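Peer 1: Would you mind keeping the following structure in view while I ask a few things?
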Amino acid sequence: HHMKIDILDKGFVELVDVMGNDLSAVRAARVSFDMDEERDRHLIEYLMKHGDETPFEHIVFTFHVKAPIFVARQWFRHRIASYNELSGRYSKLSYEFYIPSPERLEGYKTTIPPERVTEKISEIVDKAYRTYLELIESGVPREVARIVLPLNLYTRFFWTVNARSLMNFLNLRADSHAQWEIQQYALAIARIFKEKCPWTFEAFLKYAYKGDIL
Amino acid sequence: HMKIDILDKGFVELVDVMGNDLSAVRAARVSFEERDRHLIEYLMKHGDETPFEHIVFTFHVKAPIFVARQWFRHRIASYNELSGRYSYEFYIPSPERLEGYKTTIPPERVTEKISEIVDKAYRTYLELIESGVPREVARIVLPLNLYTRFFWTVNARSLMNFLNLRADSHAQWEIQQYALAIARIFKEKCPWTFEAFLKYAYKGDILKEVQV
Amino acid sequence: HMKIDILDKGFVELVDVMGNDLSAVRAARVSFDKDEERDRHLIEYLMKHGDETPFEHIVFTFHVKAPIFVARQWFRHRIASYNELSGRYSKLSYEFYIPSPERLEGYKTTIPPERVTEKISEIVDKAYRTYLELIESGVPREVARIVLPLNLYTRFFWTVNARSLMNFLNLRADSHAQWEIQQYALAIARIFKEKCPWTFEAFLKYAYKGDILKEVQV
Amino acid sequence: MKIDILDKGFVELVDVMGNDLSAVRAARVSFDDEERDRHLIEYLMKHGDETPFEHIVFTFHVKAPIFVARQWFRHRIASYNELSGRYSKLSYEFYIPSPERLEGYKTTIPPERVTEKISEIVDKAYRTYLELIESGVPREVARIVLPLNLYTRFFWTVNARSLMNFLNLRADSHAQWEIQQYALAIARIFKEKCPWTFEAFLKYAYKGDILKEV
């Protein structure tokens, strides 16, 4: 079980592990050891249709995610899940930042060329980072110095989430009303979910999924 | 599938598991031997339990409804149970379950009387079904020692809390037994975490004297 | 102040509530501070676009008396807090839901409905009698009680926020749920409407997935 | 009841359901002796029977820097609403540490100068943000250059048990100083509203240090 999808300039979503597959939901709904394709597919659709989503909780993913803090903050609002975020305490910290490409601004009619917007963002980021390093060099503790860093600082985290919670996540974030950056991560999550649970995923698209972009 | 028999007709069977002791080490370090084992200890020792949320089991449990009802109080877990609306076995305690208590009739007489009421209740239930009574109504006469089955999907942290509450002399003997089988499967799949849990975090009594 | 009798010896009683419809408006706006039409529109907007987090800031506590077969369906709702009666802090008592003949007319049976009631009552009586016999003999309660039927009444305190309550009404205030649980869910709905009228109507109009609360007043 | 924290922060009590007696009613499952009642509260707490305390609930209104809010929001057993432009006016303030914050640390650069550098960065980042907005960059993109010390506001609803778990993790000297201060304010309000429970918590269940010193 291993998949990686690159997101933004330096970000990613990688699959670390999975427990179960579409049949794990079939099994839990029946309380049985079944493994007959047709009737198992029908059952999955049937559960999805009638909003009987508990069986899908017995499918579980672990993801490793690299994303900017503004994205990670919205993400961590999903309470029915487990998070471990990068701290200095158990491994090395690094410092990269999401610089939007000029095409991110297309559609918006801006006073200055998109390339200049991109460059202004780079510049202010570079200044904050250099101030950060300055403070660290002077002996300011990391936990203080780091408050000058911008919301586009990349973080990394593991996320363990069951299929039901994942579908709820997709309903909120895989949507043209979500911020573009968020959507992009949600497409990656959907894509891995589709790979590992095609029947569940297709059933979710047909009957339960509330957004557009999938 | 590791499968452990409990009470007269019950069990705990392992359906699936995701990860192992290293799943917790990877998570704590956010990165895809004795060092890794030492990190587990260090985590458990300092109360940093979140890395263990990244290990997960699914169990198949057959238990008497009185035991299930206590078990289902553990909210940080997922359950799918057989429906009472849509087999019929009953936990009959052995005479030995009673020893330690002075009773005015002998233990084997207690066992017998339990069996008898179960028989009566079961037969009544069959008459009602036979008469057309729907099951969702007819079953309400069945006693709390009726066996049910369920799947249980639980992370290792929420599992250690469950072991904290149920693998302990102060819980009903019956659920201890189920908690011993759970401990046993946990220990098999996640030896380092399990030892570390006993040594630094486990608040109950029995697992420090009942092996596996 | 608010207690509703359910089944033959059951009830739903309201112990406490935090907040009202405006607790949800305040939370959506993140403002500790009133404009009825505008505030009602916000509640409709939240409910219509599926943003139900603001309703988590309204909370209820109930005291509920129900047969164990009902309680077990209820305790499957995990986004909530439960305190069930035990031998520890308070007195136990022993009562049972004996269904009336009406419960079964509608079903074609080969004995009269009253005969069903009579048979359920009998077996309850015998089970209970056996129980008290074992108790008098020294058998501890935790063992002796396993003979008692699933229609034994229990009590609990349930603390639940309005969002989680709405999910519960979705799943239980519905003709596909067992009739006994419908009846509890209708009492929970009535209270919830009395305290949070705006949220309860917006719920029905936009989010409610069941049948009965759209059929049956309060 | 409102407690000021950091330079522009606060914790304010919005609402509370119940008091010490709510846990006693719950434990006994009775809607129907002051000294008996405290004894039960100590008894519950010493034996780890903390479920009765779930029937006491608080709503807070908290103004805090994002770095703080991100650590706070990791407490999953609770309900949050964070300020959005969607339902209310947004504003732009930043946590500048006082020089006493560093006092304790041996720095190459005096504490007031650390304070000044943080302030300088904020001003520059904030001004870059404003330049972008003026240009026609949307807020959702422009705000990504803002530093982690930007204040945010949120409502937090949390039952007493979950609140005690929070105090265990954050009212402790190993927590970052800034969150400790919010944790002390939470604790004070807790103590005010639920004295018997708070007293019993310190005596039997509290795992931290600082609530026993202040």
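Along the chain as shown, residues are numbered 1 onward.
Per the header: X-ray crystallography, 2.0 Å.
Each residue, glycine too, has its Cβ placed from N, Cα and C.
Feature table excerpt (Swiss-Prot):
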BINDING   C:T53, C:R76, C:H77, C:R78, C:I79, C:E84, C:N161, C:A162, C:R163, C:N167  FAD binding site
BINDING   C:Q73, C:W74, C:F75, C:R76, C:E84, C:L85, C:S86, C:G87, C:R88, C:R145, C:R172  dUMP binding site
MUTAGEN   C:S86 to A or C (Swiss-Prot position 88)  Still catalytically active although shows a large decrease in activity
MUTAGEN   C:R88 to A (Swiss-Prot position 90)  Binds dUMP 670-fold weaker than wild-type
MUTAGEN   C:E142 to R (Swiss-Prot position 144)  Shows 0.016% of wild-type activity
MUTAGEN   C:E142 to A (Swiss-Prot position 144)  Shows 0.113% of wild-type activity
MUTAGEN   C:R172 to K (Swiss-Prot position 174)  Loss of catalytic activity
MUTAGEN   C:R172 to A (Swiss-Prot position 174)  Still catalytically active although only shows 0.0008% of wild-type activity. Binds dUMP 7300-fold weaker than wild-type
ACT_SITE  C:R172  active site, involved in ionization of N3 of dUMP, leading to its activation
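For each feature listed, report its degree of burial, its nearest neighbours and the pertinent distances within the displayed model.
Peer 2: Listed in sequence order, C:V160, C:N161, C:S164, C:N167 are the same-chain residues at least 6 apart in sequence whose CB falls under 8 Å from the CB of C:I79 (FAD binding site). Secondary structure from DSSP puts C:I79 (FAD binding site) in coil.
In this structure, C:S86 (mutagenesis position) belongs to neither helix nor strand by DSSP; it is coil. Listed in sequence order, the same-chain residues six or more apart from C:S86 (mutagenesis position) with CB atoms under 8 A from its CB number zero; the list is none.
Around the Cβ of C:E142 (mutagenesis position), the same chain contributes no residue under 8 angstroms that is 6 or more positions distant in sequence.
Note on C:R172 (mutagenesis position): other Cβ atoms within 10 Å of its Cβ, all shown chains, come to 24.
Taken residue by residue with DSSP, C:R172 (mutagenesis position) is part of a helix.
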Peer 1: Among the recorded positions C:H77, C:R88, C:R163, point out the residue whose Cβ has the most other Cβ atoms within 10 Å, with all shown protein chains included in the count.
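Peer 2: The most densely surrounded of these recorded positions is C:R163.
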Peer 1: Kindly assign C:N161 (FAD binding site) to one of the three DSSP-derived states: helix, strand or coil.
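Peer 2: Its secondary structure by DSSP: strand.
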Peer 1: Under 8 Å Cβ to Cβ from C:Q73 (dUMP binding site), same chain, six or more residues apart: give me those in sequence order, or none if nothing qualifies.
Peer 2: C:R172, C:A177, C:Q178, C:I181
Peer 1: Going by C-alpha positions, which of the binding-site residues (C:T53, C:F75, C:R163) is nearest C:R88 (mutagenesis position)?
Peer 2: C:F75
Peer 1: For C:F75 (dUMP binding site), just count the other CB atoms lying within 10 A of its CB, please.
Peer 2: 18
Peer 1: Which entry in the list of binding-site residues, C:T53, C:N161, has its Cβ near the fewest other Cβ atoms, using 10 Å as the limit?
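Peer 2: The binding-site residues C:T53, C:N161 were compared, and C:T53 has the fewest Cβ atoms within 10 Å.
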Peer 1: Rounded to the nearest angstrom, how far is the Cα of C:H77 (FAD binding site) from the Cα of C:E84 (dUMP binding site)?
Peer 2: 14
Peer 1: Taking C:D33 and C:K34 as the last and first modelled residues around a gap of 3, how many Å apart are their Cα atoms?
Peer 2: 8
Peer 1: Under 8 Å Cβ-Cβ to chain D, which of the recorded positions C:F75, C:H77, C:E84, C:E142, C:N161, C:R172?
Peer 2: C:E84, C:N161
Peer 1: Around C:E84 (dUMP binding site), how many other CB atoms lie within 10 A of its CB?
Peer 2: 18
